[PDB]
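Q: I have a structure here, written as structure tokens, and I will follow up with some questions on it.
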2 protein chains.
Amino acid sequence: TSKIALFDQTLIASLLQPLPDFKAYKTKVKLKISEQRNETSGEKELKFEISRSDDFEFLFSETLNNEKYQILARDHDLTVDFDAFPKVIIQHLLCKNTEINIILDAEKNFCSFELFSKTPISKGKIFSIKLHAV
Amino acid sequence: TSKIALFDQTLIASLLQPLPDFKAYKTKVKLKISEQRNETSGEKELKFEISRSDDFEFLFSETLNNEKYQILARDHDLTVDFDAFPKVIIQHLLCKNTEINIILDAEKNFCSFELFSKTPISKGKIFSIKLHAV
């Protein structure tokens, strides 16, 4: 396989899910970040994967190539390039007292993974990515 | 007068203005923040004022009441209330190596004042406010 594991940790996240109105719980979630070669183009992809032992259906992922990352960087004001992005995010996740929100779709077809680094004035959202059900 | 001066400093800002395409210059700008009583409702208003000695037409301001601040906080993920907001922004401006962008309208009818606090991953926008020509 071309898959290289970059990060694999159990983290605490806030899980928001509808009942229309949201119910909120802190939950341990396993986050995996890896790099891999796209089988059709051969280009480098980053893969984000989330799971949790509470629910076998709670299995979501998304792959990010350089082009999709450029959209993400534009949308979220990221100042690092695609090459530096996993390194800086992993350094943040292991160094900083960050906050994760996962907003679960009613039918568990997807979730929004949101990473924050709070400041005294604001939520400090770093980025968000839509993860699809596996 | 009901006006109470809260902040009055000359700061370095990046000024972006059209030629369609933007030309960019660093410029010293005078920023004033004050609180005042609205003459019609009697409610507390924050007033933001920018000027610079390069251009007599470069004179912009906007007033923020509690209701308008709630929209601003929602739009920019601010976690402080209206009462704490000038205090925390002034503490930031005097303590942190912040970055200001001013995006000037072609006819100088308004500008967007944008405050940032860069991180290793992102621009770290705190908020932006539209200031109108005085």
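We're sticking with Swiss-Prot numbering for chain A, so the shown stretch reads 2-20, 25-102, 131-167, in order.
Recorded method is X-ray crystallography, 1.8 Å.
Using N, Cα and C of the backbone, Cβ positions are placed for all residues, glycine too.
Below are the features I grabbed from Swiss-Prot:
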- A:46-98: domain 'PISA' (DOMAIN)
- A:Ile154 to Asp: Homodimerizes but do not form higher ordre structures (MUTAGEN)
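Burial and contacts for the listed features, if you can.
A: DSSP labels the residues of the domain 'PISA' (A:46-98) in these numbers: 20 helix, 15 strand, 18 coil.
Other Cβ atoms within 10 Å of the Cβ of A:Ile154 (mutagenesis position) number 22 in total over all chains.
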